[PDB]
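Novice: This is the structure, below, for whatever I ask next.
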Amino acid sequence: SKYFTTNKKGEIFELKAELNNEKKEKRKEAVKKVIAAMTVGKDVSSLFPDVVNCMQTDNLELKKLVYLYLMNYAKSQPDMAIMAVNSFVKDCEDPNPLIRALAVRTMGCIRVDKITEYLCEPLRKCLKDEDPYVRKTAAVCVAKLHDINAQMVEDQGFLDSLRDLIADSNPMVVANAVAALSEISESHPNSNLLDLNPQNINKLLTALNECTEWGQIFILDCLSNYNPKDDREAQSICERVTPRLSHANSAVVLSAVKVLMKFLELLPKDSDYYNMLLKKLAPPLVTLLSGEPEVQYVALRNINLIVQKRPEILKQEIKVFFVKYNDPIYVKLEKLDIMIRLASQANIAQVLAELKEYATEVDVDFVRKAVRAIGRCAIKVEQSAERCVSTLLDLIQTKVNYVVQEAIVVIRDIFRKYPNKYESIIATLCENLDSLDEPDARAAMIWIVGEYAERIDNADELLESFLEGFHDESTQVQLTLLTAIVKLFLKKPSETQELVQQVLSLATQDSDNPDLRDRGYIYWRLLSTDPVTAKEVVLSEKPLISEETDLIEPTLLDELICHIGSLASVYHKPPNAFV
Amino acid sequence: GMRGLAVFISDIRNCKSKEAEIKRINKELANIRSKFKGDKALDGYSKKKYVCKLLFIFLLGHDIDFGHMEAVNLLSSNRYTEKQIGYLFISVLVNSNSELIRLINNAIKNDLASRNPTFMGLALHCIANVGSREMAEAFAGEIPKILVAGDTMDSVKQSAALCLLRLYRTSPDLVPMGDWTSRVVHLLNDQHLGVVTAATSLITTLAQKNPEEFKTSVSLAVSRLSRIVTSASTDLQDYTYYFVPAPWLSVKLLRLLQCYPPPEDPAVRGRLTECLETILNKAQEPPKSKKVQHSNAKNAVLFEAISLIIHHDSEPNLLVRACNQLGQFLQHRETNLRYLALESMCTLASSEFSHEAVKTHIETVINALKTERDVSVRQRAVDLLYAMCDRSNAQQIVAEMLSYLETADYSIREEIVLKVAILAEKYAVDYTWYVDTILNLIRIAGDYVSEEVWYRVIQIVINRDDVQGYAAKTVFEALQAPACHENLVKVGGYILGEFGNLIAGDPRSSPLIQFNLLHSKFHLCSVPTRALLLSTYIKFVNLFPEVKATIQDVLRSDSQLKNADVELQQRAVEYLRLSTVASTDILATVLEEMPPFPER
Amino acid sequence: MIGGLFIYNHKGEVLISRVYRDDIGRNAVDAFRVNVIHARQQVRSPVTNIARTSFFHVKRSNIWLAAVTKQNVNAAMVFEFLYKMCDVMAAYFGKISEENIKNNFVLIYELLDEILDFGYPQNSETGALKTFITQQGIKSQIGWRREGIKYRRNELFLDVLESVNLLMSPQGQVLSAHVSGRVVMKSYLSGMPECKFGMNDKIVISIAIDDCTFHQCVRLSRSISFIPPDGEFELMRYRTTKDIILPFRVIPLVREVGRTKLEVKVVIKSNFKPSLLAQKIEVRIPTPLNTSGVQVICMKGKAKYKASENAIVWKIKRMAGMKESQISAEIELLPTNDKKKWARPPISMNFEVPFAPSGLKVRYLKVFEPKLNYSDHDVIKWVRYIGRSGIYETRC
Amino acid sequence: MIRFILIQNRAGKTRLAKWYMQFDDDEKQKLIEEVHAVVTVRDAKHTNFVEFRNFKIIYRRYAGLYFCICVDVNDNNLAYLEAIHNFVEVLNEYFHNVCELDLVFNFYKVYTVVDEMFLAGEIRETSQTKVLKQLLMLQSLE
């Protein structure tokens, strides 16, 4: 029922009694206690009216406190908050401009229906005001009003004033209004944010240099949506935007790179400017790796895209993309991928050695990544595969378990890529057979035994070792063991009869998975009807295989490179995949 | 009472920061340390107030390393407030200073020797609160003697019995089973019900290890219970809760009965049954209050009673009446009541006697299930559904379970699918029922179905087939909704690649569009799914040559023979070489009808 | 642009919050508590996407800051803003800990108002926030190793030895769970080396209470610096209670039809990667004492009865991950006593897995010997995680 | 048998904590945190019986405070919830419509009430009248 709720003794009653002292200093600490109570989760709605009774105050600090209270109520329960609009509207005209701005932003914070009729007059009032800070707030309030349900055909007069704001005097003003208007345009009427290209763009780029650390980002994002038409136009644009190596290292530099790489469509070698850009882009892209970790993550997920698109720029920086011991793992991974991408044939001398170092760290998963990176490197410069397999042999000889597994999984790929070029190594792999547990590695080892069976006269016992423990093993090893045992049969008959009976049977009579059963019966009929077609049907040269996955779609790349700096890049997904 | 304490606590509550508070507390600690170490002897009042402040500080969370000396000095006083504060402090801060332990044993010995029942109350409370093995050795020899003496006041009898309980739980060896048994069990006939409360609780916890020494309690138990239940409204006025006569005493008395077999005296047994029936009947009248309190209080006794009957399990009529009441509960506002009824039906479903009674309410159960908002309630309901599924109602139960899966939220899917699979394996009266249910389950929520389940369904289709058009059409249709997920792709691909000759007749079941289905599912499925699809591909190529070209057109793609994985391309090469070349007729001797699965 | 800002303490309760666009409800804060902080095996990333919403979070020494938004916001801007905010907070009250936040609520709201408007991070240089902020924060505040050790071949091995403890309710509610472990380090080094060792954040520096004790040599500053004694020793002991990664989940099913028949099925599910391997698993199923006989069926491992021990035992030689196995059993009860309702004791399991159930992972290790030549690049290191079942029970 | 009684407001601050089992200080703080966290996330439609480490919790919110009694799993539930309401009413009657600030300023009598109606983990007295009379009798001494 209603115990513990009386207001004659206890906290709430005591605060309510305090809130009515005529010593303002005590009212201050009073409302402060109230705010703390709101935050901690204590029900203070009962205090509501008298706190509003405290709004009748000349003091700045006290009114600030009460406005913070009302803001706290705004986004949770708006109807309650509305009960002070009579003062809110009697707040947008006071002296102390801070009061004006506070009132405007707070009123905008409300999200209810009837606010518009209350708000249309003050807001439209304050856009045309002497003070900068107030206009900086009111510009935002406009977008606030737009997101709440209102097309509010006066919104056309609003937008008139808003375009009139881009021709402002103070930097932060336009620095904010441009962002407000761009956000308006995204919920998209096709007739919005028209660019008076020469005049408006000149004004934007004049205000850019005086702008605040933050608004430059929005300026650049508004330019990005612009589409030029003529060459010298783009020349002048890139010239003016050029000097960006600015302080907000993460943001301004990245968005400048966006506006550049979107405005990189000129006669390349007719003027020595294409070269000039391709030269200037490198120092900032590099210096964006010295900041904090998260900035480094974003910069790397964008530089990956850049390398995908215009590799001529970063073609000689594979040193700065090395992995340091103390980085967060989500940076090591990006550095590794970029290193693979830049792995030319000239610098392998260090690259294939650098990776040789990483395979001796302790961060296990990263070591897996490094071994497979050696692998993928051995498929992008053919003229080094021999050294690659040599380094892999070294790593195997290290006899570390969770390294030898990825090592052998990559050596399988290598052999299948360049067949019959590293066949002396095969026997040496087998001696490292006892220490293979994971399914991938077991399968790859058995597969290597599959091919090149006539290299080893010991291949029989090798697979006979797995044959006993046939269950408790994944389907992969079972199927690959089937294929391999049969391959061994056709190449060395009269000595596998002992095997191809129990292998086949243990696969088909015993196992339950009907797919292994299927392949078992398939192989059974081939090797029972005629050994003349078995060879031509199983032993054919499986053609060469290329890693067709490692590239991103070109038009998708076009899209993302139109969205460099935004959140769109860091996922490598188009903006539609999230509203 | 003490103004200084109040101002202290107020200042504490006005601290603007944890550091300011902790500084103020260290300051007060320094002050009280000084005044205790000051050579001036102290007045009782000041010592009381100061130990109060100490206790408060300890309760806020800090540490306190002194004061217990005054705590000892405060037991020998004679003003009640001082005795209270002292015993409180000594009870809250447990410490093993052997000398102080001895002092406290001395002071409590003195108090128990006294005659004011208030002092005896405080002493017994402290003993019950701390309860060290030493206080055991110091008073467990006396406490029953305090309990059995006739002139001991009431509250003394209550608290003394409870403290004997606390002793029994802490130190069982230090309470010998002497003579007081008779009088402790005779306690029950007292008029002051509180005496009965204490005596019952104590007798329960004692009899839980020596029933044959307390068997004589059940008669008084049932007599008191009868006198309580057949009471009038204006009886036990001090001991009646919202027009309910003596709930807690009834609860504890039934609990006491729960520790014993059925009573051996026939008239006792009969009066007991009449009490239970009385409770159940009283449970059916309209309420005498719109207030939740009455409902909770009465239903407490009700649940206690039915649980007792279950512990007895000899009154079938009572059992079924209980079950019918329970079923009436299942549709109720009080989520508490709904949960509790479900919980109790869960165990009732284990009876030789109430099984069918539970079964009858199945539609109520299912309707509660189909709309309930809690997660625990739904879980319990599904578990009950499991609990009452047998040869009779399995089919309907399973059908309803699947129909719920058709929309049920994630939080239950796992155990629902597990239980439906197990029920199917258990009571499937025929193949076609079994295969139908399994396949529907897969279509609906495959990505939780075990590995062995669809192994088994494919196995059984291979054996006793006669469902091929059904299976084929089911997977066919489920595929063309854009939601079809993996295990369905697997099972259907295999089975239609085995038996598509029995679906290829529908104009909307063309071999071409069959392959188009399967290829539309290809570029989303993983590698073992792809392998299964490639085996079915060649099975088709053996049967329906009408796409023999385009299939091969796919098999030759960069995506197939340049495949990154090894086994995909292995199968691809083998099958392309089987088909395009190296035979066109021996294909019929390799891709035959998959000889039937043997019996394990 | 900036959907809504939030500040959490390490327990995961909202220390403070402020939203900006109504398209962000309670679901947002709950999702960021249950999908990032309390995430278990997910690979972390300072930008994460769930249910068509994006989260950015920065960690400050125990305090999570997070911004949430749905628009296609300029990513770099988010993080530069978070750094500016953490710096302004520092400049007003020094380090960032729960205490300073709980003691400057008012100032924090003043900031989140002024610095951040509707999601548009207006100017935030600390020298200039005096204009708009009027409040004022409140500040507050060898002998174990011989020298002259000579080995021919540098080596070392780290073993994260942990023991997990679990007790679960039949509907799968995790009642009790905690892991106690220690980092045993066995070395072979020549000389007086320094070592630097760092790990992730899953270990903060009859009732389980988190704890972390070091060895006398360890030195803190995050990271670890120390000079190991020769031979084998114990580096640090610790105990954790959250975010545990329960290897096996046991689901029981029990149907007691009559008072003579009793059927029990158990199904175990492996909740980890499909390439790992848990080894030497044992399941102990209880049974009432007046149990005459048993019938058991299993297609994984092998089970048998122990009448003296009064339990069914079920051994598993090895098992993979993300798979499901099942044992069935029927029980005929000797109807001697028509009493004694069997309060069935929990079902227990023993197991050994090659991954730290507590989520600990050895991040990085550098070995540097100054006076001699060698360094990390010249020493061979092995790592092994070993998590073992402690008390691992499921109420059936 | 009861294990521990808590009167705990929304902030997690404990107005009253009476134990009936041996627990060290650290684990006391720990259990308080766990119970507050498991209880403050339910709604009025949620049940009242929530399982807990080796026990269950019978709780009830009274619009500003939470009463929580830890009970052994094999004990009645509705009875203990109603006993909580009973004890709440005893407080409400003694303190003249008790408010939490009183539970702060007057702990040394709250403990008196608690031990009066509960002792050694069982329910001692149920009749509100006799307890009230005992209380106002003790309040008269000196």
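Numbering of chain C is taken from Swiss-Prot, so the residues present carry the numbers 1-141, 159-222, 240-255, 261-435, in order.
Every residue gets a Cβ built from N, Cα and C, even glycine.
Quoted from Swiss-Prot, the note on the mutagenesis of C:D176 to A is: Abolishes interaction with TTGN1 and EGFR. According to Swiss-Prot, the mutagenesis experiment C:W421 to A carries the annotation: Abolishes interaction with TTGN1 and EGFR.
Situate these features within the shown structure.
Specialist: Sequence-distant contacts (6 or more apart, same chain, Cβ under 8 Å) of C:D176 (mutagenesis position) comprise C:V200, C:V201, C:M202, C:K203, C:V422, C:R423, C:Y424, C:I425.
A strand conformation is recorded for C:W421 (mutagenesis position) in the three-state DSSP classification. Sequence-distant contacts (6 or more apart, same chain, Cβ under 8 Å) of C:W421 (mutagenesis position) comprise C:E172, C:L173, C:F174, C:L175.
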Novice: To the nearest angstrom, what is the straight-line distance from the CA atom of C:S255 to the CA atom of C:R261, with 5 residues unmodelled in between?
Specialist: 7
Novice: What does DSSP assign C:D176 (mutagenesis position), in three states?
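Specialist: In three-state terms, C:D176 (mutagenesis position) counts as strand.
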Novice: Between C:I222 and C:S240 this deposited model leaves 17 residues unbuilt; compute the CA-CA distance across that break and give it in Å as an integer.
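Specialist: Computed span over the unmodelled residues is 22 Å.
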Novice: Given that 17 residues are missing from the model between C:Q141 and C:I159, what is the Cα-Cα distance between those two, in Å?
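Specialist: Between the Cα atoms flanking the 17-residue gap there are 31 Å.
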